[PDB]
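First up is the structure itself, then whatever we jot down about it.
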Amino acid sequence: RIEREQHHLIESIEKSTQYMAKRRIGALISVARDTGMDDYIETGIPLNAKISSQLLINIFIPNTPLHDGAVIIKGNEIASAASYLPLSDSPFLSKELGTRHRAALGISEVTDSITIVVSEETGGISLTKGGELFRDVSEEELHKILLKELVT
Ligand SMILES: Nc1ncnc2c1ncn2[C@@H]1O[C@H](COP(=O)(O)OP(=O)(O)OP(=O)(O)O)[C@@H](O)[C@H]1O
Ligand SMILES: [Mn+2]
Ligand SMILES: [Mn+2]
């Protein structure tokens, strides 16, 4: 069922970001929806891989060929890793945040994608949607947002 797929995706994101946040492993994971992401998938290394927390983690290990860029998730696949997302030029984004967050914000401005960031400098988990930044959300907060947004 798609329902079981969507819940597995939530769990996959929750576990991998939780693992990566404890270890300050930067990460950037964009989930596409009605708005196509195919142009950005094509900038990356194709994976077309089953979604799992273990793969998400392995991708973002630092100084590895897959980690520099965004993971894009399309349907029930990790479509691509090391993809480019457009950067927000928004002057409202805090300057202590980094390029991952600016990239997470840029794509949320031009798609309806849900994107999730792990800061390598703080371990905070953030989320972007519709040009909004949810900064350093708690585990419970991330759970409800992903539940609300990714389960249809
Ligand atoms: N357009 C983009 N799309 C996706 N990833 C990007 C883009 N531009 C930069 N990145 C990623 O942003 C990271 C920038 O590395 P850098 O050493 O500058 O850390 P940083 O931006 O301070 O980190 P953080 O935001 O996690 O605190 C690199 O992984 C680079 O792959
Ligand atoms: Mn599962
Ligand atoms: Mn790097």
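Here Swiss-Prot sets the residue numbers for chain A, with the shown residues being 104-255 in order.
Structure method, as recorded: X-ray crystallography, 2.0 Å.
In case you wondered, yes, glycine gets a Cβ from its N, Cα and C as well.
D171 to N appears in Swiss-Prot as a published mutagenesis result, with the remark: No c-di-AMP formation (construct without residues 1-80). Taken from Swiss-Prot, the feature ATP binding site covers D171, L188, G201, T202, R203, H204, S222, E223, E224, and the record attributes it to a large-scale study or a structure entry. According to Swiss-Prot, the mutagenesis experiment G172 to A carries this note: No c-di-AMP formation (construct without residues 1-80). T202 to N appears in Swiss-Prot as a published mutagenesis result, with the remark: No c-di-AMP formation (construct without residues 1-80).
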Annotated ATP contacts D171, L188, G201, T202, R203, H204, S222, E223, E224, maximal Cα-Cα distance (Å, integer): 20
Conformational class of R203 (ATP binding site) under the three-state DSSP mapping: helix
Sparsest Cβ surroundings (other CB atoms within 10 Å) among the recorded positions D171, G201, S222, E224: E224
For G172 (mutagenesis position), the number of other Cβ atoms found within 10 Å of its own Cβ: 21
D171 (mutagenesis position) to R203 (ATP binding site) - Cα separation in whole Å: 10
Neighbourhood of ligand 3 - recorded positions from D171, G172, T202, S222 with Cβ under 6 Å: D171
